[PDB]
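Participant: Okay, here's the structure, questions in a sec.
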Amino acid sequence: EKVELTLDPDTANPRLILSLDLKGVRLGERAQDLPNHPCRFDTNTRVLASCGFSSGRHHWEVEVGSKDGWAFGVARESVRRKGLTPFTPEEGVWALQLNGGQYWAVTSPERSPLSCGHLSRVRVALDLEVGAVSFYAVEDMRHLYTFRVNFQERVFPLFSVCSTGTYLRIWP
Ligand SMILES: NC(=O)CC[C@H](NC(=O)[C@H](Cc1ccccc1)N1Cc2ccccc2C1=O)C(=O)O
């Protein structure tokens, strides 16, 4: 069930910078001049993994920056790439987020504050049989949050970074 992911550069918003190893994402100062690939998020600061899941159970781990500005989890493949989307379950993203110095599950219309400790590394567990996306703090595999979803399509690991001082990294 453990998966080895890499970030898909064709999906990445042109302001993002992906590390050479395709495991890390940060936000650059300027938009790169990149082609208008159909998979590319052209406005929101997102990138997907190159691999998505249609069935079964899979998990991966994400190292998280201490500073505000990231969100990560999963997106349905049909998430709109072109134009400005809301970052919400209805628009096809199921994510945890750090901002305002607080961790959130990005529920809508109101986000859900989590009372977890400081997070360093998070396991994401996607179960398409059960219909759930779950997040655990790695150190004691402490459950943080589950979204229950009836996924009817391929689901991709999702990352977003909208501040220059933070990052996400597929671990290790
Ligand atoms: N990482 C998260 O916490 C998930 C939110 C994230 N937010 C965005 O993409 C927002 C969208 C927006 C918000 C307000 C006005 C206009 C556009 N952007 C785009 C942008 C470009 C360059 C510098 C920063 C930003 C930024 O904040 C997401 O939707 O993936």
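Numbering, chain A: per Swiss-Prot, residues 340-511 in sequence.
Quick check of the header: X-ray crystallography, 1.6 Å.
Each Cβ is built from the backbone N, Cα and C atoms, and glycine gets one as well.
Swiss-Prot documents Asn383 to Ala as a published mutagenesis change and attaches the note Complete loss of substrate binding. Here the residue is the original one, while Swiss-Prot reports the published mutagenesis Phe426 to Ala with the comment Complete loss of substrate binding. For the published mutagenesis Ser499 to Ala, Swiss-Prot gives the following note: Complete loss of interaction with GYG1. For the mutagenesis experiment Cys501 to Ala, the note given by Swiss-Prot reads: Complete loss of interaction with GYG1.
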Participant: Cα of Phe426 (mutagenesis position) to Cα of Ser499 (mutagenesis position): how many Å, rounded?
Facilitator: 10
Participant: Helix, strand or coil for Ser499 (mutagenesis position)? Use DSSP.
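Facilitator: Going by the DSSP assignment, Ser499 (mutagenesis position) falls within a strand, counted as strand.
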Participant: What is the Cβ neighbour count of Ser499 (mutagenesis position) at a 10 Å cut-off, with all protein chains included?
Facilitator: 25
Participant: Compile a sequence-ordered list of residues in the same chain as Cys501 (mutagenesis position), six or more apart from it, whose Cβ lies below 8 A from its Cβ; state 'none' when nothing qualifies.
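Facilitator: The list for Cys501 (mutagenesis position) reads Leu366, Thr384, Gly408, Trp409, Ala410, given in order along the sequence.
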Participant: State the Cα to Cα distance, in Å, between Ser499 (mutagenesis position) and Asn383 (mutagenesis position), rounded to an integer.
Facilitator: 8
Participant: Within the chain of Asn383 (mutagenesis position), which residues six or more apart in sequence place their C-beta under 8 angstroms from its C-beta?
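Facilitator: Non-local contacts for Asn383 (mutagenesis position): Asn352, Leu423, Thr424, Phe426, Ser499.
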